[PDB]
Amino acid sequence: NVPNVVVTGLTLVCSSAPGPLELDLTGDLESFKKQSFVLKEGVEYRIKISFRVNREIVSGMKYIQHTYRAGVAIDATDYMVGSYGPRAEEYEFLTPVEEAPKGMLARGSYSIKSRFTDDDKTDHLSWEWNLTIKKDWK
């Protein structure tokens, strides 16, 4: 049977972004490693993680995210998702509002290691993507 939990996507929710910033997590995750979303410095945003539970209840689901700059971790955050049972409709998790960095010295590439797990520490899905902070959506 298809995994009990299927992570289906990640969306960088930003009201002022010119276009959609989302990753399809149901396909090939390798392509993301060479790609990067552009985010204007200082803008507020959230991260929407779409997923579905197919058969059994899952408890303590957490969306983990480590952010690196110049190859070194500058932040680690565990987002308590919750315990949710099976449902036909796809679930969506929104992290609290975040604020992007500002100032020259904050600009540049940022790499993210993302993981969706639960209590049993199950690796429901892990993936790496990139971000680039710019003065404007340039």
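Residue numbering in chain A adheres to Swiss-Prot, whereby the residues present occupy positions 66-203 in order.
Looking at the header, which is where the method is noted, we find X-ray crystallography, 2.7 Å.
Cβ coordinates are placed from backbone N, Cα and C, and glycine is handled just like the others.
Going by Swiss-Prot, these are the annotated features:
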- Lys99 to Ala: Loss of interaction with NGFR (MUTAGEN)
- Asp185 to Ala: Loss of RHOA interaction; when associated with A-45 (MUTAGEN)
- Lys199 to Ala: Loss of interaction with NGFR (MUTAGEN)
Within 10 A of the CB of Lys99 (mutagenesis position), the number of other CB atoms across every chain shown is 7
Counting across all protein chains, other CB atoms within 10 angstroms of the CB of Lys199 (mutagenesis position) number 13
One finds that other Cβ atoms within 10 Å of the Cβ of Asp185 (mutagenesis position) number exactly 10
As a whole number of Å, the Cα atom of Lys199 (mutagenesis position) is distant from the Cα atom of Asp185 (mutagenesis position) by 39
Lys99 (mutagenesis position) to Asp185 (mutagenesis position), Cα to Cα, whole Å, comes out at 31
